[PDB]
Amino acid sequence: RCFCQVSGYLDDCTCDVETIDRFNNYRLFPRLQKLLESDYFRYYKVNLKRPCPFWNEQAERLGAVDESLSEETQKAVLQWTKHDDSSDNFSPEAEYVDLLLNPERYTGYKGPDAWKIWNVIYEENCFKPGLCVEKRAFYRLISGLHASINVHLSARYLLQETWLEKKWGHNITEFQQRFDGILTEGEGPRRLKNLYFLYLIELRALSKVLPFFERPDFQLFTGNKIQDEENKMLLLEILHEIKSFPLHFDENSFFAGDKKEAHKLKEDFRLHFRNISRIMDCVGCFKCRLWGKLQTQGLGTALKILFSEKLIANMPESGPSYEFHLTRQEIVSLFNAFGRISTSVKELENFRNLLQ
Ligand SMILES: Cc1cc2nc3c(=O)[nH]c(=O)nc-3n(C[C@H](O)[C@H](O)[C@H](O)COP(=O)(O)OP(=O)(O)OC[C@H]3O[C@@H](n4cnc5c(N)ncnc54)[C@H](O)[C@@H]3O)c2cc1C
């Protein structure tokens, strides 16, 4: 029996760490992995080439995005574009990228260039209560994302590189210096609580957005025809599992609709996330920018969903939905975003088992 207060004051979840760990690592994880490997989810439409709107070696190769798309896929994305063009949806620089050739991992991005980006994403914490207050909750979310990223580079580290062979795997020393309570004076365990906080918030969004995917009108459209329906089935099982986790949110949530207060806040969030997306256009490690764009777009969607209780409830049961919608890009980023957090939670079990 897990419990979140997102009142707006000292936002937090009381939820036994082992319950989250069992749910995520054994019930959710291998099936969620299957879903992210399917065509609908493994390609993400993304613009990696915008100039930095804010200012002006071999980690060049550690950071390079692999842009390969098979001919079939190239053709397949045109089908999808066509299909999304004529349905309920409102040469760019934006191209489909294959996430499976660009796993999130250690890229050697470090030093002031990474510090500066983190500093500016954190300084977006600016909510109306004409003057900014920093929400505790925004802080925790970014911090959980920061934590997840650092967990990934620790867990998928470049351990060894000869003229010849590279070996990736867990780097316990890296993980410990980043996340050990003693070596960090307690900050590491707190950042991992923040990672769990992010995970529960996204978990919550995914459960609250279930009515959207259960409509018969909804489709995971791709190049195949029966695969899409097996994909749809997989997603729904995942969502029903998620909905089954006993997570409870206090009534005082700042997501609950008090009219003027809540809509202003939904819109401050969307504004911060658009900014963060543009901050990503300043990131010179291109895989970091791919995963930075993706995960912030998924986190933004997750929050959208949460502020959208009223729209999702008064949702048509069998029509196409007009009051509320998620694009392809949005759906891909949502599930992939939670996938990264899911994987980070999993990696934490791996590190525990490696530390004995
Ligand atoms: C969007 C983005 C994506 C990235 N992707 C990757 C990647 O895929 N692979 C990779 O190797 N590197 C990636 N990086 C860089 C990486 O996250 C680190 O910045 C880098 O490894 C530097 O390590 P660090 O300890 O010096 O700094 P950081 O760990 O970044 O520290 C920056 C500052 O924030 C504090 N801090 C660190 N973590 C937290 C937290 N969870 N909550 C609150 N404060 C915190 C630190 O104490 C320090 O003060 C990415 C960076 C960004 C901005």
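By the numbers in Swiss-Prot, the shown part of chain A spans 34-89, 132-165, 173-211, 239-465.
Method reported for this entry: X-ray crystallography, 2.3 Å.
Note that Cβ sites are derived from N, Cα and C of the backbone, with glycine treated the same way.
Swiss-Prot documents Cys85 to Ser as a published mutagenesis change and attaches the note Induces a decrease in activity. When other Cβ atoms within 10 Å of the Cβ of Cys85 (mutagenesis position) are tallied across all protein chains shown, the result is 13. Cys85 (mutagenesis position) carries neither a helix nor a strand DSSP state and counts as coil.
The annotation that Swiss-Prot gives for the mutagenesis experiment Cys85 to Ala reads: Alters protein folding and stability. Loss of regulatory disulfide bond formation and increased activity towards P4HB; when associated with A-131.
Swiss-Prot gives this note for the published mutagenesis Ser145 to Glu: Phosphomimetic mutant. Does not affect interaction with ERP44. Shows two-fold increase in enzyme activity. Accelerates immunoglobulin folding. Within the same chain, no residue at least six positions away from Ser145 (mutagenesis position) has a Cβ under 8 Å of its Cβ.
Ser145 (mutagenesis position) carries neither a helix nor a strand DSSP state and counts as coil. For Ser145 to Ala, Swiss-Prot lists a mutagenesis experiment annotated as follows: Abolishes phosphorylation. Does not affect interaction with ERP44.
DSSP assigns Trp200 (FAD binding site) to a helix in the three-state reduction. Its Cβ placed at the centre, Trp200 (FAD binding site) has 13 other Cβ atoms within 10 Å. For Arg187, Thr189, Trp200, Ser252, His255, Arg287, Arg300, the entry in Swiss-Prot reads FAD binding site.
Here the residue is the original one, while Swiss-Prot reports the published mutagenesis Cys208 to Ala or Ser with the comment No effect. For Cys208 (mutagenesis position), applying a Cβ distance below 8 Å and a minimum sequence separation of six or more within one chain yields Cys241, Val242, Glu243, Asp377, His381.
All chains included, 13 other C-beta atoms sit within 10 angstroms of the C-beta of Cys241 (mutagenesis position). Among the mutagenesis entries in Swiss-Prot is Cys241 to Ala or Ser, noted as: No effect.
For the mutagenesis experiment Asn280 to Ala, the note given by Swiss-Prot reads: No effect on activity. Remark: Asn280 (mutagenesis position) has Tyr188, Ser263, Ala264, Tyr266, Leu268 as non-local neighbours, by Cβ distance under 8 Å and separation of at least 6 in sequence.
Among the sequence features in Swiss-Prot, the mutagenesis site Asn384 to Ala is noted as follows: No effect on activity. Sequence-distant contacts of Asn384 (mutagenesis position), defined as residues of its own chain at least six apart whose C-beta falls under 8 angstroms from its C-beta, comprise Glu206. DSSP assigns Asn384 (mutagenesis position) to a helical segment in the three-state reduction.
For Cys391 (mutagenesis position), the same-chain residues lying six or more positions away in sequence with a CB closer than 8 A to its CB are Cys85, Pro86, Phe87, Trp88, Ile199, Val202. In Swiss-Prot, a published mutagenesis experiment is listed as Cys391 to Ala, annotated Alters protein folding. Prevents formation of regulatory disulfide bond and down-regulation of activity. Decreases association with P4HB.
Packing around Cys394 (mutagenesis position) is summarised by its Cβ count: 22 other Cβ atoms lie within 10 angstroms of its Cβ, all protein chains included. Recorded in Swiss-Prot as a mutagenesis result, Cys394 to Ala carries the remark: Retains activity towards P4HB. Does not act as a dominant negative mutant. Induces defects in folding. Remains associated with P4HB.
Quoted from Swiss-Prot, the note attached to the mutagenesis of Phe395 to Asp states: Increased catalytical activity. In sequence order, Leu81, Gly138, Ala139, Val140 constitute the residues six or more apart from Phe395 (mutagenesis position) in its chain with CB-CB distances below 8 Å.
In the three-state DSSP classification, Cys397 (mutagenesis position) falls within a helix. The Cβ of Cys397 (mutagenesis position) has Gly138, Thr189, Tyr191 as same-chain neighbours under 8 Å, each 6 or more residues away in sequence. According to Swiss-Prot, the mutagenesis experiment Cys397 to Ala carries the annotation: Acts as a dominant negative mutant; does not induce defects in folding; remains associated with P4HB.
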Within 10 angstroms of the C-beta of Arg287 (FAD binding site), the count of other C-beta atoms across all shown chains comes to 19
Contacting recorded positions, sequence order - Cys85, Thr189, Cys208, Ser252, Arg300 vs ligand 1, Cβ under 6 Å: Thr189, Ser252, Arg300
Under 8 Å between C-beta atoms and at least six apart in sequence, can you list the same-chain neighbours of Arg300 (FAD binding site), or say none if there are none? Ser252, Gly253, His255, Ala256, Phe288
